[PDB]
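Worksheet for the structure shown next.
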Amino acid sequence: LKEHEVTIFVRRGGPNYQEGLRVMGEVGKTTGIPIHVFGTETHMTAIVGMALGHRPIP
Amino acid sequence: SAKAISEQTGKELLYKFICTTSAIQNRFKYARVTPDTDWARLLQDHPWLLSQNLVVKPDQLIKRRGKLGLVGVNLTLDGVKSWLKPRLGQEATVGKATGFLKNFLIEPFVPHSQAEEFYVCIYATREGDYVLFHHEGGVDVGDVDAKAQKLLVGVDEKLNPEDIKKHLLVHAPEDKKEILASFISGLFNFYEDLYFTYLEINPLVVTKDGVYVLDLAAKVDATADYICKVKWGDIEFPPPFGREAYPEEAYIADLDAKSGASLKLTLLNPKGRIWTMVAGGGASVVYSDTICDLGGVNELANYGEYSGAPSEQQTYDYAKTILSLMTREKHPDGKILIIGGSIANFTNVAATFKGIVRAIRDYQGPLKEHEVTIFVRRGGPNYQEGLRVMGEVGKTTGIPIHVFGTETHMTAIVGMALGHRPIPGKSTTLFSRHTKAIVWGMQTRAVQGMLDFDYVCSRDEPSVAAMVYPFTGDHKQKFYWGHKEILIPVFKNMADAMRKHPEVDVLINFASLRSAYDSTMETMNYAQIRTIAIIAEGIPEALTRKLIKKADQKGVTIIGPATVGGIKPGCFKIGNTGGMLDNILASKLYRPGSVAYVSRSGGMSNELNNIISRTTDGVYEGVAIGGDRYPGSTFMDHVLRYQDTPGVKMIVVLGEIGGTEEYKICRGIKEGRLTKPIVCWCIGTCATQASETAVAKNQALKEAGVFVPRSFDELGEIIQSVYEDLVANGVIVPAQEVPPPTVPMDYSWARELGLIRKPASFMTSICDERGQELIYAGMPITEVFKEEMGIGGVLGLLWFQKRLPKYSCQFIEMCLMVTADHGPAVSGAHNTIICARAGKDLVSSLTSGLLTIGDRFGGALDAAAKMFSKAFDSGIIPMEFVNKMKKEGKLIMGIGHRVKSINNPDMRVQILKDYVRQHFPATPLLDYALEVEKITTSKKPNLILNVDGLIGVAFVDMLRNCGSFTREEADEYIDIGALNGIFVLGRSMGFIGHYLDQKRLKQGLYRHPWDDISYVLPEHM
Amino acid sequence: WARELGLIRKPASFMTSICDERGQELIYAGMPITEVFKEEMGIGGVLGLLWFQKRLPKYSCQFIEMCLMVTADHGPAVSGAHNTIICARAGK
Ligand SMILES: CC(C)(COP(=O)(O)OP(=O)(O)OC[C@H]1O[C@@H](n2cnc3c(N)ncnc32)[C@H](O)[C@@H]1OP(=O)(O)O)[C@@H](O)C(=O)NCCC(=O)NCCS
């Protein structure tokens, strides 16, 4: 997948949504396949709005 | 200890224990004169004074006599006396120091014209051993370090006199070598096994008759006093001489001598306008640096610290003296009081600021009445509350206190109140996120800190592989891996523990100086130990010479003594540096950093955690090299470790005063070793030689392009500029902040302040055991025995949890008394006697007998209650109830006796029956059962109500016919089986009576003979 | 819920060096129950695992099962079996 040039966009909510953000934030840090983590402060389908480059990524 | 030495007592050891072939003469010969004695007392304890000549010196560390005439040279006794009246105790100046002349070491000048001594002596550092030989004496050599015969005695080699004759003594007279040299060999013994710092005998010369010695100057090492009560002995120490000390300095020095606490307040000029009363090292020095290099040679008032936790009254006393520096006195421009640090130690600041709260709260007359001003700071966890309480009555009697956090640098308040700004196979991965370590010692708070450092850095495995001892058991200790409970082993023997654990490479050493050698050298000849983090401070320098020669042989990379850690964050931490997790997670140390340091002190290791982590991206190493001078793993051995590593990028370094050492770094700097960004700073000028003062060797760091800043001020500013310049070309990429997860607090502590939730089991509406008395159903034991309820009352309180009235308790007592033993043929008492007779114990015998109370034996109590209850509530006439029980089989339970029938009543049925006829109101069920009895005794004579029938019907009568029970409470106690319990608690008395009887009659085992069994086995299966 | 996400703490009693019930299999001393039946240790094997927490050899488990086969009933006259027949005869 490092041969295949991937980018992960994640948007999430639920029970332990914040520490779910924590734990998958540190694993997206530990192996370096890039994960864009997003919580509930964004719109739900905004991350495919910025995944196709139609709006910026904070 | 041993330190400055008193030369009466040092020469006691030397002159009492000297051993050589050609004689040390002039032994036991030393003396001391004051005007507080005569010549006579020192003349009589040292009588040889009437034999040889005399030289006299002030033993207040005063130099250069011979040309000044403070020796009375060739002068007689009364000449010396009428010399003592205008010189023993008058003023003189040498160098630049004047003073009184009171303690005169009056010493054997051996009767000599200037041919009869010979020059030696020897000084030490931390590397190898420097002996100085000289032909040219006199205290006027000046540069004695440039012309002398120097010789290094190397690592681990002993003197041969043939070595001395071959290449050190080219320049010596020979007719006295056959005496002196053997003499001289013994005198060398005064050095290396004595661990000196500096030792000199100067001017000294050879003749025919003797060998001679004159003038001692000595600086001596300590902590093996307990080893040397056999060889040093009961030896005494002087303090240094100065002006007459204002009493707080001597109170503090002898207070260091008294307790285990170290309290510190030492004056430097009494009429300052900047007082420093600090607790901590780094802020004290740098604030007094911006003082004492900007003109605090003339005014600067003091310096101090305090540690070691003195008790209630002792810190109350020290506390009221420190209601003696800002409440009294004056400087017309305004005075400062400097209390520094960086977020506060492990004191709850209720503790050391119980020191400083009770140091304030009291005396406002005698510290300031004449204008001083406070600022305050400290370093570790738990700060805010003690800052407050010093605020509390320091405020409501009116004294202004400015409390702080750490938004400032170490230099601010000396920056403000001069009118000056406003007032507010050897491994190279030493530490990593997979490094596996050993803790020597019980450090469970900081074991939790270090396993916390393994968990909160998002790492995989804990830091402690074993506790590696001689003196306990083998077990495992419960600690926390995050939230899981894990078990980490504590060991008896160290060969056992190294035998048990080969996963093992780095040891944190809480061994004492008694067992640094046996335990820690035993550890150091187990090859498992790669970096030895020695929390013992001062394995002595020949023992640690065996260690450092073994760190070049065995090669182990020692980051040793007095370390508050060797902390690579994200990766590893040794003990208790930094603070709480406030300082680890607030400085983003769970994903890796990039910037290393080497420092000297620990009180600024708090603020250099604060700085190096909060102005740069974090700590990547901290190396406290030791407070001495040849580092065992140095600056450079870790610069080697990081310059070749592709992840890490830049480094910080610290220094101290006097001598040529940061010149070795300019052997690194001038020759071009370091290309990474480096940041350095030097501690403690206070000159009130030249070279590792901050100016001269920050110069001798500064020049060839390996970076040092000016001061500690702009170290935040120049680290900020260097960091933004090194981000500016795109080699450092800053990480984005992730929330951290810790110690999870406790179930007990989060419930103590009430924060989690938990459902409880075991509902128990009975017998509150806790509180100021044992509480029964609702009633105290004093109210139990004071209202005078017997055991019937407490059966009501235990079984039904209601205060039954005074007739019902007595009825229950009577039922328990007639449900006592009914003889030993019956089956439960039979098993009791079989088990008692097998000699088991009381409780197993009784309980095996009570485990037969069922339905066929002893279950007539509940059955003869439920049957009559089901007949009386579904009411039929007993003349048809007895026929209804006739129509179904199933004989009426509780009716029938083998013997005692009628006109012969059962006479315990009668005792209970005439109890219920008398003391028992409202009794319909007994009237029903007695009419059943009147019907049944016409059938047969025997056919009477049993006591097992009568207690059943009378107890249901008690329950559902007195008060306190509804009919869903009374019938629920019958449906549950509370009538079994009466028979059981009754018959337990008779069972234990049978047990005690079968033990007391001392019968052996019962066997049940074979003519009572009649085996009926099948034919052949 | 707080321990499902892990933030509070609790020290545990009942130290039980035996028989992990939780997880995908009934683990005995150190061995899964399918490994109990595939290695074919009998009740001597599980007495080794339960009582001593040690895998006893194939002559030892056979001796332990023979041993439990001889320490069975020794007739109804003796003291404990007598108390059993009394308590059973009261129909408990
Ligand atoms: C043989 C004899 C004893 C009968 O035995 P028995 O009376 O049935 O034994 P019991 O006393 O236990 O039983 C009689 C009643 O008591 C009842 N009963 C017995 N135990 C009971 C119990 N725990 N609970 C309630 N009822 C019980 C029975 O249900 C029975 O009822 P029933 O007779 O109305 O049907 C009687 O016939 C007799 O006395 N014979 C000698 C006299 C003689 O034969 N003379 C000839 C010439 S002199």
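Throughout, chain B uses Swiss-Prot numbering, with the displayed residues spanning 2-425, 487-750, 767-1099 in order.
Positions of Cβ are set from backbone N, Cα and C atoms, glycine also.
If you look up Swiss-Prot, you'll see B:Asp257, B:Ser260, B:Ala262 marked as Mg(2+) binding site. For B:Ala262 (Mg(2+) binding site), applying a Cβ distance below 8 Å and a minimum sequence separation of six or more within one chain yields B:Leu256, B:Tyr307, B:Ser308, B:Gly309, B:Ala310, B:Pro311, B:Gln315.
Cβ neighbours of B:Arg379 (citrate binding site) (same chain, under 8 Å, six or more residues apart in sequence): B:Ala280, B:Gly281, B:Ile340, B:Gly341, B:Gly342, B:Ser343, B:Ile344, B:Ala345, B:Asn346, B:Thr348, B:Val350, B:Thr353. The citrate binding site annotation in Swiss-Prot covers B:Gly309, B:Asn346, B:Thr348, B:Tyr364, B:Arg379.
In sequence order, B:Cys728, B:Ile731, B:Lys732 are the residues of the chain that are 6 or more apart from B:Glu781 (CoA binding site) and have a CB within less than 8 Å of its CB. What Swiss-Prot records for B:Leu779, B:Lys780, B:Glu781, B:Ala782, B:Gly783, B:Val784, B:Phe785, B:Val786, B:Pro787, B:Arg788, B:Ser789 is CoA binding site, and it gives sequence analysis as the kind of evidence.
As annotated by Swiss-Prot, domain 'ATP-grasp' applies to B:4-265.
For B:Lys540 (mutagenesis position), the same-chain residues 6+ apart in sequence whose C-beta sits under 8 angstroms from its C-beta are B:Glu547, B:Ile548, B:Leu549. Quoted from Swiss-Prot, the note on mutagenesis experiment B:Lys540 to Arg or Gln is: Decreased acetylation and increased de novo lipid synthesis; when associated with R,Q-546 and R,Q-554. Abolished ubiquitination by the BCR(KLHL25)complex; when associated with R-546 and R-554.
DSSP gives B:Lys546 (mutagenesis position) a strand state. Looking at Swiss-Prot, you'll find the mutagenesis B:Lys546 to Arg or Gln noted as follows: Decreased acetylation and increased de novo lipid synthesis; when associated with R,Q-540 and R,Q-554. Abolished ubiquitination by the BCR(KLHL25) complex; when associated with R-540 and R-554.
For B:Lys554 to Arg or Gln, Swiss-Prot lists a mutagenesis experiment annotated as follows: Decreased acetylation and increased de novo lipid synthesis; when associated with R,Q-540 and R,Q-546. Abolished ubiquitination by the BCR(KLHL25) complex; when associated with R-540 and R-546. Under DSSP, B:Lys554 (mutagenesis position) is assigned to coil, being neither helix nor strand in the three-state scheme. Long-range Cβ contacts of B:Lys554 (mutagenesis position) within its own chain (separation 6+, distance under 8 Å): B:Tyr531, B:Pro532, B:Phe533, B:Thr534, B:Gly535, B:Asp536.
With a 10 A radius on its CB, B:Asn346 (citrate binding site) counts 23 other CB atoms from all the protein chains. Comparing Cα positions, B:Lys546 (mutagenesis position) lies closest to B:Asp257 out of the binding-site residues B:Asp257, B:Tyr364, B:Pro787, B:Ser789. Note: the Mg(2+) site is recorded as B:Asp257, B:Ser260, B:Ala262; in the same chain, B:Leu256, B:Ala258, B:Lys259, B:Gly261, B:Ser263, B:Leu264, B:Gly309, B:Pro311 also have Cβ atoms within 8 Å of that site's Cβ centroid. Applying an 8 A CB threshold to same-chain residues 6+ apart, the list for B:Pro787 (CoA binding site) reads B:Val741, B:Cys742, B:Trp743, B:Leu793, B:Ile796.
DSSP assigns B:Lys540 (mutagenesis position) to a strand. Here citrate is bound by B:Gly309, B:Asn346, B:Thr348, B:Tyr364, B:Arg379 per the record. The longest Cα to Cα distance in that group is 27 Å. Contact with chain C, taken as any Cβ pair under 8 Å, is found for the recorded positions B:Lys540 out of B:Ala262, B:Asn346, B:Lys540, B:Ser789. Around the Cβ of B:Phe785 (CoA binding site), the number of neighbouring Cβ atoms within 10 Å comes to 17. For B:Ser789 (CoA binding site), the spatially nearest entry among the binding-site residues B:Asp257, B:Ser260, B:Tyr364 is B:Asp257, judged by CA separation.
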